[PDB]
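What follows is a set of notes on a single structure, which appears directly below.
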Amino acid sequence: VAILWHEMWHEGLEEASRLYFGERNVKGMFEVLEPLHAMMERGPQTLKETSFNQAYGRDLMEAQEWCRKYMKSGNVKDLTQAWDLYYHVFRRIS
Amino acid sequence: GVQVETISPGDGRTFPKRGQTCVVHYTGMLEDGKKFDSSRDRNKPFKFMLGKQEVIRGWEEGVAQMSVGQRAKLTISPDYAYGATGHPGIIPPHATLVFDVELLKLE
């Protein structure tokens, strides 16, 4: 499996937003987003991975802090804040 | 439905086609209520592709009858916007939406 980080995030955000906004399935939205973040955590290993991490790494790390805020708070406004940063990434990738 | 009232005329000739990217500025508010969003604040225009169901129905039908350069007030009934469910956290059930939309450019 060879896939650019640009692609895996565009598809992953699209799918996670469908589960969450369309299906009201928050468990399924996490299930999708956790492995994407865990790959950023491991670090870029190609030039194309590195430039994607340079442009979007900080926003995606901030979207993850909001999601983690929600885990502990139970307040859906913390998860919306994460989707504003995810959508800005998604639009930039698009 | 969606009512389109002109604030400033466009060229009256260049209208979006299905599949084109419309580049717009907008301000949205609840009918006689709160402004909830504006791309102008953000200094960045919003782009969407006409006909792909990316946006609410009132925008799909509203923006399609606008020409390049036009600025219009779109009044959108709840059934052409977020309906009885609303948009969680932001738009209540059964809200009428008014948007100020300026069609900047087509790509």
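By Swiss-Prot numbering, chain A shows 2019-2112, in order.
Looks like solution NMR, at least that's what the header says.
A Cβ is built for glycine as well, from the same backbone N, Cα and C atoms used for every other residue.
Neighbour list (A:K2066 (mutagenesis position), Cβ cut-off 8 Å, at least 6 residues apart, same chain): A:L2022, A:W2023, A:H2024. Record note (Swiss-Prot), mutagenesis A:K2066 to R: Complete loss ubiquitination by the SCF(FBXO22) complex. The unchanged residue is displayed.
A:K2066 (mutagenesis position) falls within a helical segment according to DSSP.
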